[PDB]
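In what follows, a structure is listed as structure tokens, so that the remarks can point back to it.
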Amino acid sequence: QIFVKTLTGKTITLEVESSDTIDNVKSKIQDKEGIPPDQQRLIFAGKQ
Amino acid sequence: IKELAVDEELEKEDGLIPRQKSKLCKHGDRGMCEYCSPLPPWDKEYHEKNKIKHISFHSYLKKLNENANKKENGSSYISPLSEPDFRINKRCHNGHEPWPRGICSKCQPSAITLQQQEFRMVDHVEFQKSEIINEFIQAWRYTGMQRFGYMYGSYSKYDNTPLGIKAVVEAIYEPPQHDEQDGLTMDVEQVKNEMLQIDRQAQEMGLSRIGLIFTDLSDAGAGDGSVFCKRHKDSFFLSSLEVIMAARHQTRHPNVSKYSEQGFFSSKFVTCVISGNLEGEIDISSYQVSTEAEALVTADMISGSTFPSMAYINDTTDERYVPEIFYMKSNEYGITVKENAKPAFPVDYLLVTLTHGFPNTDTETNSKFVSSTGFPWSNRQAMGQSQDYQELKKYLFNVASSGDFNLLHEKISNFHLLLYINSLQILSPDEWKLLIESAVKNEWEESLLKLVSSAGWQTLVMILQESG
Ligand SMILES: [Zn+2]
Ligand SMILES: [Zn+2]
């Protein structure tokens, strides 16, 4: 004719937010982004 | 305080991105729930969808205005857009009043995480003519050594990047330097004394020194191949010695901003380099430096290393306290967290990229400086194009001793020709200011006849005819 009562407790979280390895950024630089319409980029030649 | 005319126009426009109705929308036609709401211009998810790698700083100014100004009272107008400082406050607001005896955590510079900048000041550098920079590479084709220059230009809006400013250049000035096959190094005192008088004539012509260029070619065999490929993914993007020259040039030219507490922030300066592509050509590329970490530590702690990708970190001598620099890299087995307890940290991380390009030849708004681009430049003493008044009989001559005004005014709009005339200061400064304004602006026909009727232009063609 009796009872059992017990509560609980929690811990939410911690974070660091660590990212961006160096090998991904070196590949991130050597690319293209697009050029409007007529914004050619050119070639050039010389030094015969 | 007053900012630039281009900077105030980007602030007034919101730059919102409209969206259309979708299947996922459950609301009515006269509304928007979340899927057809107006998109903010600072969301990086829309940026990398169209392969834009940065968030267009005027929109980054808007994403911090939402954090500064809120719906609550506030009553502050803080606008926290300032340069983050790594120097040590001496007063320190505590009991450790000298730094020789005492330092706590509220004045100690924190460990640099090396996070990349997500916003760039200049979003897209553009040029005026392919014949302008063709003379710059032609300087290398005659003496075989590297060159140097400074780019004068202006700014305007850019509609491709959402809330972005594009960089326009008009002419390139070369300072007197000592060339060398490996690299180059000139005196900063004679350049600064020479650049002071060029800034005088740039004010009336509407020009500003906002860029610089330096060449790096290393020709392979002068036959089928154009140049070697020095800068690639495995090699360095920018050498650490040229990071120092790029950092001092941005600190000398600040950008005025009302949102900053000091009055100046987010310098708009471009550094372009001629290096060549991977396969076969001499295609150029440009990157500018980062403001968040690199722009302030260059006053005290940047030291040169033997590696072009990295730069050495020196030691503290009683005032120059530096924090530890960390970055992530892969080990021999896996990918690990920050390892750097070692000097010679890389400097390619602290560079943000730009998109260079040349406009179409069929149409433009204006070009404003295409006269010949074949006149001998002012400080090209290594090349043979450094002539005296013998060139003025060959270049313009008031063509065939009786020139038509449609063929005479087209030659007078050159940048280096007008900068060579006023150095002799034959004309009055009032008549010279209307001379350069006639050559650079439209409806010039009524004012060109005013120049030929003046006695100063008559004395210029008379003193040229008797001389060789
Ligand atoms: Zn909706
Ligand atoms: Zn302190």
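Chain B is numbered as in Swiss-Prot; the shown residues are, in order, 113-580.
Looking at the header, which is where the method is noted, we find electron microscopy, 3.2 Å.
Just so it is clear, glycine is given a Cβ too, placed from its N, Cα and C backbone atoms.
Per Swiss-Prot, the feature domain 'MPN' maps to B:237-377.
Within 10 Å of the Cβ of B:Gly323 (mutagenesis position) there are 23 other Cβ atoms, across all protein chains. According to its DSSP assignment, B:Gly323 (mutagenesis position) is in a strand. While the structure shown retains the original residue, Swiss-Prot records the mutagenesis experiment B:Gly323 to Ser with this note: In npl4-1; nuclear-targeted proteins accumulate in the cytoplasm.
With helix defined as DSSP H, G or I and strand as E or B, the domain 'MPN' (B:237-377) counts 43 helix, 35 strand, 63 coil.
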